[PDB]
Amino acid sequence: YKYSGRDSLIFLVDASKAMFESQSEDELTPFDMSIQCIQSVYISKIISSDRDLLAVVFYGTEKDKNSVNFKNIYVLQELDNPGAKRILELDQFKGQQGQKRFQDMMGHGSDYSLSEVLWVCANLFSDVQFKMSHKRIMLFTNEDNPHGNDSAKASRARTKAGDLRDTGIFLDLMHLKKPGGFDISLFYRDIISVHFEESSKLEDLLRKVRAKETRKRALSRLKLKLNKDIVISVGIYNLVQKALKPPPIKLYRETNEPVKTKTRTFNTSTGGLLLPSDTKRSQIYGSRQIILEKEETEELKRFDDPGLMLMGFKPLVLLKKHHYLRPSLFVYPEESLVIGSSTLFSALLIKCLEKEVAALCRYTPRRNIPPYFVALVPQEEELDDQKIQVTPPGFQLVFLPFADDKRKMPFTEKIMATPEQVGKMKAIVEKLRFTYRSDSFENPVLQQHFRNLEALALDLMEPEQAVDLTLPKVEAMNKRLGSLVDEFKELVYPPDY
Amino acid sequence: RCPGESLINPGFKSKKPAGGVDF
Amino acid sequence: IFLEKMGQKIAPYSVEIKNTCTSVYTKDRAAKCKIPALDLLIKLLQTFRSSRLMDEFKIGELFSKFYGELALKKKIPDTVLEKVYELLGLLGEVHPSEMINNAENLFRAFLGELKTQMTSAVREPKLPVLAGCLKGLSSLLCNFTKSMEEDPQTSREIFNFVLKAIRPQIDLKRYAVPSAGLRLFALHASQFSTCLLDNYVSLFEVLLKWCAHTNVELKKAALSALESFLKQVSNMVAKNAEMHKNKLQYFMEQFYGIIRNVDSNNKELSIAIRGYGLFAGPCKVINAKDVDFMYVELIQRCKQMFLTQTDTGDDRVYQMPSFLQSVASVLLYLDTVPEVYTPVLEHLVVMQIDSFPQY
Amino acid sequence: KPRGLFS
Amino acid sequence: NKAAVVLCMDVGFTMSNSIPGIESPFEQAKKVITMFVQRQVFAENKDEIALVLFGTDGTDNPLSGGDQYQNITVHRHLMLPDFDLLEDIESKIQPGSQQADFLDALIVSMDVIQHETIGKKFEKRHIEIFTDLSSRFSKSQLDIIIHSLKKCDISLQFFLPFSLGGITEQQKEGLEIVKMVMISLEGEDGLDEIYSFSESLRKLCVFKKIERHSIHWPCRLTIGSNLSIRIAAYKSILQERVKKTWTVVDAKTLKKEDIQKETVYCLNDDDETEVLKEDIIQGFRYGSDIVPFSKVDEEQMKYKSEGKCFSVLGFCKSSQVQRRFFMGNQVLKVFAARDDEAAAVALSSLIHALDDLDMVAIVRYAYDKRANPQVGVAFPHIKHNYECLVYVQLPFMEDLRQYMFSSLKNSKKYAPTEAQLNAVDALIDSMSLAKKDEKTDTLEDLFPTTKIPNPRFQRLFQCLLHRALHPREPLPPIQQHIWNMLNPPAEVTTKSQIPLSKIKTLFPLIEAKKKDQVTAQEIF
DNA sequence: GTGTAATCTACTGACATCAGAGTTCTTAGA
DNA sequence: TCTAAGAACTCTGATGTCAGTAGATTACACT
C-alpha cells in the first residue's frame, strides 16, 4: 500500500466460561493466553510503531458496551494509538485472581452471535478518521463450531463475513488447544482466507521483537546529468542507517508537563534582544579578524545545484576497499519525473555488469552542500531463496575519500613470521570458523534501554536485564579452540609475560 | 504473500531471532 | 462574521472580545488559533476607530506586547508573522497620539526587514512575510507621513521597494505580493509623488497591465491604484508651470483612447472617467478654452457609457456616478460660460436617482 | 618526502 | 617540528627583462613567493619565516660591507607569517636599478639563521634562493659554506626562470655552478632541491591539505581468554572537518563577547520561567504517553561496558560480508604495539594466516569506558612494506533496512530494446577514464580522486584570503582552476560526444520543472 | 458583477544530518 | 618538581527533506 496508511488491528476474545475458566492441564489458560498475547503484541507495537492503531473487545460477556447491536459484547478499548494506560487496563484481568476480577465486572458464559460481533467491529473501524493500509481482526476463540446449531443463525455470520472481506477489511484466526480436538474444516473454513494441536503461528506473537520499523521512503530525488543536457530522475534510498535512542523530551518536575526550551540572544552590556540581522559571523587568523554575514557563511560552501554529474568509468578492482567514507546508499529509478528514463537506467545497469565497470559521479544531495565523489557500482538480485529478495537490483553509491581525509599514520617495517608460525595459526583460524549473517547481532545498549524504559513505564517489578550477544562466550572459545594458545606461548615468544 | 511477512508488523520482513557466534 | 454583521452597533461591552483575543494568542500554541485571534483584533480595532472605547483598549500596551515578538521573529511561523505586521502597522493608523515616539523605530524595523526580505542572496523571499510588511506599512503611512518634502532618502527607499513589488519583473503563480504593493501605492501615492513624474510611463504601463489579469481581488486592487495615481499626478500640476504639457499629453491621449473604445470591465473604464475629471485644475493653467470642451466631451461621452449594448447587471452598478464624480473640477475655480448642461442635467438627475434602488 | 616551499 | 624558512630574493634590475612569452623573472619569483606565503598564512604550523632582498639599491643587514655584504636588505626577521607580510610581498616590493650576488645574500641569510636559531626553538631549517643568475661573483667560501650547511643543519632550495629537461650563456654557466654546489651538498638528490618558476607556479596552485594526526590508542587484541597480543590502532580515513568554528560577533563593535546566549525556559501557563538546576527532569516517550526518568537514574540502570575492550568473536569467509553493508564513521588501521617484537611476529602470523583463506574476523570493540560497545569486520589486505588489517563497524539487526524494491528483470513494461542496448555498448567503453597505456595491468589512473584536495577548504581559505586583502569588497566567483581540477574533462569529453549523440535519439527525455534564485528579482 | 471550477502553495510529521557544545585523555609539561 | 593543548566520543538543535492534506487564489465563464 501507499506510504501514510496506518496498520490498524483489533483483538476480539471469546469471554465464554467453557474456554475462559478452562484447562486440561493447570499450566496455561486460554483467556490467560489470549490476554498475554494482546499485552505482548501491544508492547511490541508500542516500541516499534506508536503510529499504528490497536483495539480490544470481549464478546459473549453479560454486561455490555457498544455503539449499537449491543447484546452480550463489551468493547474494552476502542481504536487508539497505543500506550501505557491501555497495557495497564489489560494487566488487571490476567491470572488466577484475574479470572475472578473479570467476573465481578462483565460476567461469563452467556449466549453470543458472530454476525453481531463482526457488525460491532465493523462499526469500530468505520468510526475512525485516519487512513488505514491494513485492516485486520484477530479471533481468540476456541469454539470451532461457533454455535451454528441454528444454520440460519450461522448463514448470517458467513454472509456478514463475506461483507467484511468484500469491504476490504481482512480477518485472521488463532485456535487455542480445545480439549480433544479442533478442526477448521468443520467451520471457519470459509471465514479465513488437516487437524491441529495449537497454532504454530501463535508463538510469533510472543517474539517480543523490538526496533523501529520505518517503511520504504526516499531520502531525496536527483537528476543524473550525463552531460549539459541528458538527465534521468533517480531515487536515493537508505538501506543501512544507524539507529539512536529516541530524542529525550525535557519536563517540568512538579507536574511532569512538557516545557519549552525558549532560547534568545542578549547583548552582554544592554537589554537588546538581538535579532538575527544584528550579528554577523567571524574568524581569527594572523592576529586579524575576518567578518562575514549570516547569508554568506553559507554562500561559501556552495558549488552546484542538486543532481549527479557523470565523470566517466573505471575498473571495479581500482576502487580499493580499504578507504571507505560513510555508509553506502542505494540508487533506484523514479518515473515520478523524467518519464521513460527507466528504459535508459535499465540498459545502463545491465551493460555495466558485462563491462566489469563502475560509473564515477559527483554528488550533491541538496543546494548549499559541496560535491562529494561517488562510484556507482552496479547490482544484481539473489531471488533464489523463493523470491525473498536479500538484495535489490540497482546501483550502490559508494563514497570516495579526498586527500584531507586519509590521515598520516606512523612509520613501521617488519616481515617477521616463519611458515610454522603461519602454519599453527592456519589451524586455530580454521577451528574458529562460523557463519556471520548481517542480522545475527543486536545493540546491547539500545536493547537494554527499552527494557529499562518498560520497567519505568508499565510500572514493572524488575528491569528484564536480558544479557547481550556481543560478549564472546569465553568457555566455548576455551573448549572449541582447545589448549592451542600454548603454540604462540612456546613456538613464537619467550616466557617473560 | 505470507512466507516472509511478519504477523506482528505486516508488510515488513520477519525479524529472525538474533543469532550470535556458535560453531 | 458576527462583528461584521453587527458592526459598530453597541460598543460599551466590546473590550472583552479584545481580552479574549490577546488571552487566546498568548495561551494557545497553535498558529490556527493565533490566526483567528489576530484576525478578530484587526477587524475589532478597524471598526472601533472612531469609538468611545479606544483608550480603555490599552492601545499603548498593545504595541509593546506585539513589537517585543520581533525580538525572536525567526521562531514565529511565516503566516503568523503576516498578521503581527498587519496588526503593528494598524496601531499607527487607529490611535496616533500613543504611537508618537514608537513609529520611527517601527519604520527602521519595516524597511530593514523588507530590504532584507527583497534583496537577500541566500534564500528566495518568504512571500507571506513580505506581504505582511507591505500591508502593515500601508496603515503606518496614514499618520507619520514620509512625504518627499522631508525625509527624502527613506521616502525614495519606500518608493523603489514599491517598484520592486509592483513590477512583474518575473511572473508569480500567486499574487499576494503585488496585491499588497498595490494597496500601499493606492493609499500613499501622495507620499512619493516626485517619483510618479520620474518613472511615469513604466508606472502607468504596469498598472494598466495588472488590470487585464483575471484574478478578481488582484484586479480590484490594480484598478483602485490607477485612480489615486492620476489623483496625485493632478495635484503635482495644480500648482506647477508649463513644463508638464508633455506629460499631460500622454494622459489626455491614452486613457481617453481606452474610454472612447474598450471592451473591458467597468473598473478599467470608470477609472479613466475618474481620470478625465481630475485634469481640469491642471489644464485651466495653459488654457481656459480647453476646460469647457472637456465638460462638453464628458457629457458627449455619457451617451456611450450609456450604450454598453445589453450589458445586464454590471454597468449601472459603477458606470454613471463616475460621470458626476468627474465634472465639478471643470467649473469650481471659473466663472466664464453659459449652460445647456444645466437643463440636460435632468438627464443625469433622473437617470442617477432612478438607479438608487437598482444597485 | 618534500619540505620547505613544499611543506 | 618547528621550522625556519628564509626567502632570499633577487631584486636586481635584469630580472625585470624577459623571453616575451612569459612574465618577467622578477614578477615570476614574486608570484611564486606570493603563492607560497598564503599557505602558512592560513595553516596553523609553528614555522618562522624571514625575507632577504638582494640587488637592493640600499642595504640593511647585521654584517654590512663595502662590496660583499652589500646591495642586500634583511627586509623581515625570522618569525611566524602575517597578512602585512603578504601585502608587502604582493604590492610593496621593487626591483633595484643596481645588481647583486646570491652567494653574498646566502652568507648573510645563513648567518641570520645562526643568530635566530639560538634564542628561540626549532627542529628543521631551510634557506630559499630566487634569481635570474645575473649575480656576478668570485667563487670564494664554497667548501666552508657546504661544510657549514651540514654543521648548521640547514638545507638550500634554489629557484630559477628556465627548464631542467633564448637563455643567456651567463644563465647556462650559472646553472652549472648551481649544479656543482648541490652535487657538493647532496650528490644525486641535490638537483631535486632545484626548481623552475614554471613548474612551481604549476604546483603551488592550491592551499595546503589540512594537516592532522591520528592520536595514539594502546590496547590488547584478544583471540581467546588466555591469549592476548598488544595492539595500537590509528584512524586512517576520517571525513574531515575544519579546525576553527565561525565565532559570533556584534555588527558595530566587532567584539566576540558582547553577546550572551540565554537558553531560557517556559512552562506554557503564561510564562512561568523554570530553573534547570531544580525543576527540569528529562523524559523519554513511550507510545501515546510520556514517562519521566531522572538523568541520575538512567546512569543507575544504563548498560555499562566492563572494560575498554578489543576481543575477536570468531571468523568467516569474504562471502559472509558483502560490499554494501559497511556502516562506519571511521576506518582504523590496527597495528602491533611499538617495540613489541613478540607482538610483531604474532600479529604478522595472524594476518598472514588470513591472506590465503579469504577468511575475515568479527570483533567486539570499545574505544574507552562509558562509550557504546561496538561490532564488526577486521578486514585484511597486503602492501610490500606492511600487512594491512583494517577494522570497520557493521550493523546491528535494527540498523539494517529491508525493502522489496520492485525488481527490474520483469522488463515487459520498461523495454530494453536491441538498438538501445547497442548504443550503451559503446558509451561505457568510450567514456573510460582508466586507459590501458600499460603492461603492469594497472591502468593510467587518469583521474586520481583520492589525491585531490577537498574543494570545500580550498573555497573557504580562498574567501578568507580575498576578504583579508580587500577588507570591504564583495566575494569572488569560484576560482577557475578549481573547476578545471574538479571536472574530469580533457580527452574523455573529446571521445564522448558521438556515443552521447545517439543516446539523445534512442532514449526518451520527458520534462522536468525548474526553480529560481535571487534572479527572481536581480538586474538585466 | 457573481459563481464554480481547477491548482498552486502552503504546513506538519517524520527522518537525516551537519555543525556546535559538553566531556575525558594524551603529550608538553615550573 | 606537573598545567593546557591538542585529541577523542556523545549529545543536542537547526536546516532541509518527503508525502500528504487542504486551504485560498485565482483563474473561466455567463449572452
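So for chain A, numbering is Swiss-Prot's, and the shown residues are 30-222, 231-534, in order.
Every residue gets a Cβ built from N, Cα and C, even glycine.
The active site, schiff-base intermediate with DNA annotation in Swiss-Prot covers A:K31. Residues near A:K31 (mutagenesis position) in space but far in sequence (CB under 8 A, at least 6 apart, same chain), listed by position: A:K160, A:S162.
Per Swiss-Prot, domain 'Ku' is recorded for A:261-468.
For the mutagenesis experiment A:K31 to A, the note given by Swiss-Prot reads: Diminishes the ability to form a Schiff base. Abolishes adduct formation; when associated with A-160 and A-164.
DSSP assigns A:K160 (mutagenesis position) to coil, not to a helix or a strand. Under its mutagenesis entries, Swiss-Prot includes A:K160 to A with the note: Abolishes adduct formation; when associated with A-31 and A-160.
Experimental mutagenesis at this site is recorded by Swiss-Prot as A:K164 to A, annotated: Abolishes adduct formation; when associated with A-31 and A-164. Its Cβ placed at the centre, A:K164 (mutagenesis position) has 21 other Cβ atoms within 10 Å.
Packing around A:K160 (mutagenesis position) is summarised by its Cβ count: 12 other Cβ atoms lie within 10 angstroms of its Cβ, all protein chains included.
A:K31 (mutagenesis position) falls outside any helix or strand according to DSSP and counts as coil.
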